[PDB]
There are 2 protein chains.
Amino acid sequence: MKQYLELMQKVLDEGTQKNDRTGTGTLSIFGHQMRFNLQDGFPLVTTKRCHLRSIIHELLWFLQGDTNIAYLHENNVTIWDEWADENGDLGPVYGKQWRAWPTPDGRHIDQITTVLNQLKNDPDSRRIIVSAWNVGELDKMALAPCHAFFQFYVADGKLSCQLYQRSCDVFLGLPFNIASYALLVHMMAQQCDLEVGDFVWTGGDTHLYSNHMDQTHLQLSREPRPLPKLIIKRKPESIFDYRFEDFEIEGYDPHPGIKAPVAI
Amino acid sequence: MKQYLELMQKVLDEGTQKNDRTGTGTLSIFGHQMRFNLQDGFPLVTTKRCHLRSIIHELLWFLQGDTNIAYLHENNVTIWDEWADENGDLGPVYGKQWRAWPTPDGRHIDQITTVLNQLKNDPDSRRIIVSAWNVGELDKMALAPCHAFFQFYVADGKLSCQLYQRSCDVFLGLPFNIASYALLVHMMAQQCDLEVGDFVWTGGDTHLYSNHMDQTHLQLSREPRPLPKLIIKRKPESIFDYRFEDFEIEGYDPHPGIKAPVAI
Ligand SMILES: CC(C)[C@H](NC(=O)c1ccc(CCc2c[nH]c3nc(N)[nH]c(=O)c23)cc1)C(=O)O
Ligand SMILES: CC(C)[C@H](NC(=O)c1ccc(CCc2c[nH]c3nc(N)[nH]c(=O)c23)cc1)C(=O)O
Ligand SMILES: *c1cc(=O)[nH]c(=O)n1[C@H]1C[C@H](O)[C@@H](COP(=O)(O)O)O1
Ligand SMILES: O=c1ccn([C@H]2C[C@H](O)[C@@H](COP(=O)(O)O)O2)c(=O)[nH]1
């Protein structure tokens, strides 16, 4: 997409070299904002075929409050394998914090239920937020949340959402993360009878790994194509009732996919 | 300052009338980002006179982990009077979360020292984060955190910081908020023998209250002046050791102040 490629180039022109926790190395910039009007189309990268089946199951996995890759495997999604333990657990990551944030006194907060109820009863609220950054449980996570904090907003009947991503692998993770939240917004909007607004992406340490330069240059040579459109074929009775079969992407004509090693 | 004024005119150019919690009504935009190169000078608003004294005391107060206004009163700062209960308490707000975020297994995390140790021992970490958004204690707070989440970043010997402010009163709070974090960045940098980099402000619900319109355009008709300089006269043994007197702002020649009612 225009802004994606735009950021991709910015990291190359401006990035500083950094030794990261993975002894790989990166080119990064700190602080960046991107804006996607969902009305213009679903923001699934077209300059490289992205596979939505993985994106959808992960999100659904999040919403169920699941942190074990078992489910992902049942649907043959392999993206979190390199992080799970011998039992397939990742710890209290995303899912756990979204659906059952543990209070100091032993009980749990269902942030999603809270958000749905806010959008329906108090959309003008400026506190419609979900946070995966649970300071007291970080040490228990296999990896600290990257898309860590997000807020919803309603205006003129449209639902917008801004995500704060503290760490971003521009080549591998970003195309994935963007489509994920765009999807969620579409689901929230349907469940709250609202139109989709903007998806604002804000990043902290935004980087490009050294061993991704070739595929990054290859990707920068391609012309972005018109964005697909998302169709939700069934309207579930709750935001926790969606299933893979309910989503159809239309008009998605991407450039060939690009293979690249992940930093572990 | 240029960035600040440009933000104001932006809310005015594309803000949407919104009703709000206080019943005052706002002109609101969602999603924004601006940068301040601290080396250019201290980002204290010059188009109106600001109370440096109050800003400093509030920050010192936060760093002490305090949440009762008595301290602010000892030093003639009344900016938190409206939300304090009969005993002067605001609940586990900013200070308490910064210095003692309670975990579900009985521990407390001092996020400030944590961050200090990270900048000294692992500055290239992408997890140097302080969060005030403790979803489990939100309901015990007088007011939910506005400047809710911030990240630090080190590049080429310079310390930068990005703040995510989920709700922003552009006329009244923003000037204070920007100066307050730029101050924090200087302190941290002094304690880590680093140079100051950029302060990146990112906003969620960024608004102008309906009853701030006149004063807003009045300010908008003024020319920014040169930015003041921040001078720290002492390097305390710890970041929790600073005193009001250690700070001296030089060259601050602002326009006349402008009074405006705070929505409670
Ligand atoms: C062929 C595909 C499997 C391949 N995609 C990926 O490798 C991948 C892996 C994990 C994630 C989830 C987010 C994530 C978790 N941990 C991570 N670690 C890194 N370095 N980057 C990430 O994005 C993530 C998204 C994408 C592709 O070619 O598109
Ligand atoms: C002369 C000054 C006293 C005046 N400033 C303020 O009144 C003010 C009050 C509280 C805060 C802290 C954040 C805050 C707490 N509660 C809030 N409530 C609202 N509506 N907005 C805010 O910014 C805050 C910052 C600024 C000025 O002219 O600058
Ligand atoms: C909160 C505190 C601060 O440091 N700066 C501010 O700008 N804000 C403002 C935002 C909003 O106008 C009010 C908080 O109310 P709400 O929780 O957003 O309903 O204080
Ligand atoms: O869904 C994800 C998960 C991780 N990251 C990337 C950010 C970093 O490249 C790496 C995480 O490493 P740390 O930031 O924790 O060091 O994974 C993403 O962009 N998206």
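All positions are counted from 1 along the displayed chain.
Quick reminder: no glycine exception, Cβ is built from N, Cα and C everywhere.
Taking a C-beta cut-off of under 8 angstroms and a sequence separation of 6 or more, B:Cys146 (active site, nucleophile) has the following same-chain neighbours: B:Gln165, B:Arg166, B:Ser167, B:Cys168, B:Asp169, B:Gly173, B:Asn177. Per Swiss-Prot, active site, nucleophile is recorded for B:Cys146, and the stated evidence type is experimental evidence.
Summarising the annotation, Swiss-Prot assigns dUMP binding site to B:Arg21, B:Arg126, B:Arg127, B:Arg166, B:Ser167, B:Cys168, B:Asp169, B:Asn177, B:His207, B:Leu208, B:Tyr209. Just so you know, the Cβ of B:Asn177 (mutagenesis position) picks up 20 other Cβ atoms within 10 Å once every protein chain is counted.
Feature annotation from Swiss-Prot assigns (6R)-5,10-methylene-5,6,7,8-tetrahydrofolate binding site to B:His51, B:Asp169, B:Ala263; the stated evidence is a large-scale study or a structure entry.
Under mutagenesis, Swiss-Prot gives B:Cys50 to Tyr with this note: Shows 0.2% of wild-type catalytic activity, but substrate affinity is not affected. DSSP assigns B:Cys50 (mutagenesis position) to coil in the three-state reduction, placing it in neither a helix nor a strand.
Its Cβ taken as reference, B:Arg126 (mutagenesis position) is surrounded by 22 other Cβ atoms within 10 Å in the chains shown. Reduced to three states, the DSSP call for B:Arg126 (mutagenesis position) is coil. Under its mutagenesis annotations, Swiss-Prot gives B:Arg126 to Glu the following note: Shows 2000-fold decrease in catalytic activity and 600-fold decrease in affinity for dUMP.
Here the residue is the original one, but Swiss-Prot notes a mutagenesis experiment at this spot, B:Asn177 to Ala: Shows 200-fold decrease in catalytic activity, 20-fold decrease in affinity for dUMP, and 10-fold decrease in affinity for mTHF.
Proximity to ligand 3 at the level of Cβ atoms, with a cut-off under 6 angstroms, picks out B:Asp169 from the recorded positions B:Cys50, B:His51, B:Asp169, B:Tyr209. Distance from the CA of B:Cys50 (mutagenesis position) to the CA of B:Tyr209 (dUMP binding site) is 19 Å. Closeness to ligand 4 is met by B:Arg126, these being the recorded positions among B:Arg21, B:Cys50, B:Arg126, B:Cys146, B:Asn177 whose Cβ falls under 6 Å from the molecule. Candidate binding-site residues: B:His51, B:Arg127. Fewest other C-beta atoms within 10 angstroms, B:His51. Just so you know, of the binding-site residues B:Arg21, B:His207, the Cβ with the fewest other Cβ atoms around it within 10 Å is the one at B:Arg21.
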